[PDB]
Amino acid sequence: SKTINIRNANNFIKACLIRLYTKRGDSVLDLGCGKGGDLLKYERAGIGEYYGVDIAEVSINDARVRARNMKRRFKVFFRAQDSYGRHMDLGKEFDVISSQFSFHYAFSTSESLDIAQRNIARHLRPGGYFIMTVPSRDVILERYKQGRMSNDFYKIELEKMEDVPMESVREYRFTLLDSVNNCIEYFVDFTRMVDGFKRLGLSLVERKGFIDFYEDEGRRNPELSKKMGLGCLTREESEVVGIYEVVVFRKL
Ligand SMILES: CN(CC[C@H](N)C(=O)O)C[C@H]1O[C@@H](n2cnc3c(N)ncnc32)[C@H](O)[C@@H]1O
């Protein structure tokens, strides 16, 4: 594939994120879990329990199979439901709630983000963490102003008719080689997210771009790097990976 380095970079960053906020025996609530790729990662992390939730039944299906045919130590749970736009009560708290490449889908509407943030807060143990990897609105708009919103690997189209402020835009279409097609994404209203979380007892403790994060952790953990071809990136690739940022909140 032409997206291998990108995939490896993203998994690495994700692996480092997990490594940074999870301790042995932790309980993890993976939201928008998808096919459950992070299962192997949580395994190396020695977590005690893993709960996977995704609105797409088709995704949960692959996650189940995955958890079923893998050498794992933690207990596993799965549920196919909307964890952002519909009330959720799994009946227990977690040490770490993870949303990898999907919490932005929680910004469809004002009410939607509210439910989502409230769903994260009621399932998070005091002191627990909410780790995430969301697309950066600042980045996307700046690239917008550069008139360069694509290349071989991806493409982004902002939805804005005549007489419409740029800052007014709340969604765009995203396409990634060997992945989503004209997939609609909602911009992360950072300030609204932060505030909303502050009222629920969660405060921001981290926010860094994928390239710097990639670079930093890379110069501080060369071992896991080599363990997956991680050793550099082209400019085209870096632009895809450059789209995202790491954001962590903590229930204080
Ligand atoms: C990029 N997919 C996650 C991959 C996985 N988290 C990873 O890190 O590899 C995004 C997932 O978001 C999920 N999703 C979208 N909207 C919602 C929602 N409202 N509630 C739960 N999951 C959602 C989709 O079903 C999709 O599987």
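Numbers in chain A come straight from Swiss-Prot, and the residues shown are 26-277, in order.
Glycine residues also receive a Cβ, built from the backbone N, Cα and C atoms like all the rest.
Here is what Swiss-Prot records for this protein:
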- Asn35, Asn36: mRNA binding site (BINDING)
- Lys39, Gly57, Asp79, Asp107, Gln125, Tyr130: S-adenosyl-L-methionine binding site (BINDING)
- 26-277: domain 'mRNA cap 0 methyltransferase' (DOMAIN)
- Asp55 to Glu: Reduces activity by 60% (MUTAGEN)
- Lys66 to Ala: Reduces activity by 80% (MUTAGEN)
- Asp79 to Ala or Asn: Loss of activity (MUTAGEN)
- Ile80 to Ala: No effect. Strongly reduced activity; when associated with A-109 (MUTAGEN)
- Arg91 to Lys: Reduces activity by 96% (MUTAGEN)
- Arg91 to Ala or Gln: Reduces activity by over 98% (MUTAGEN)
- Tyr109 to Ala: Reduces activity by 83%. Strongly reduced activity; when associated with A-80 (MUTAGEN)
- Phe126 to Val: Reduces activity by 84% (MUTAGEN)
- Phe126 to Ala or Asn: Loss of activity (MUTAGEN)
- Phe126 to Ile: Reduces activity by 75% (MUTAGEN)
- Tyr130 to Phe: Reduces activity by 66% (MUTAGEN)
- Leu201 to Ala: No effect (MUTAGEN)
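Sequence features, as recorded in Swiss-Prot, placed on the structure.
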{"residue": "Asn36", "record": "mRNA binding site", "Cβ contacts under 8 Å, 6 or more apart": "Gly62, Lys66, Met253"}
{"residue": "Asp55", "record": "mutagenesis position", "Cβ contacts under 8 Å, 6 or more apart": "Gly61, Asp63, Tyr67, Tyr75, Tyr76, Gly77, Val78, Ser123, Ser124, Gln125"}
{"residue": "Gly57", "record": "S-adenosyl-L-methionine binding site", "Cβ contacts under 8 Å, 6 or more apart": "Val78, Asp79, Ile80, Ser108, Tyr109, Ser124, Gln125, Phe126, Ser127, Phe128, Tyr130"}
{"residue": "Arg91", "record": "mutagenesis position", "Cβ contacts under 8 Å, 6 or more apart": "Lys60, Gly61, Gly62, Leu64"}
Next item on the list: Taking the residues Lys39, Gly57, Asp79, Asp107, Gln125, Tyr130, which the record names as binding S-adenosyl-L-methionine, find the longest CA to CA distance and state it in Å to the nearest whole number.
Entry: 23
Check: Does anything in the same chain, at least 6 positions from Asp107 (S-adenosyl-L-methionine binding site), have a Cβ under 8 Å from its Cβ, and if so what?
Finding: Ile80, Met113
Item checked: Least surrounded among the binding-site residues, given as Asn35, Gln125, when other CB atoms within 10 Å are counted -> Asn35
Check: Near the Cβ of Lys66 (mutagenesis position), how many other Cβ atoms are there if near means within 10 Å?
Finding: 20
Check: For the binding-site residues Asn35, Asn36, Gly57, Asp107, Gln125, which sit with their CB under 6 angstroms from an atom of ligand 1?
Finding: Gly57, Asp107, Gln125
Checklist line | Secondary structure at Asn35 (mRNA binding site), reduced by DSSP to three states | finding: helix
Next item on the list: To the nearest whole angstrom, state the Cα distance for the pair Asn35 (mRNA binding site) and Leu201 (mutagenesis position).
Entry: 14
Next item on the list: Based on Cβ atoms within 10 Å, give me the single least packed residue among the mutagenesis positions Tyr109, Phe126, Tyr130.
Entry: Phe126
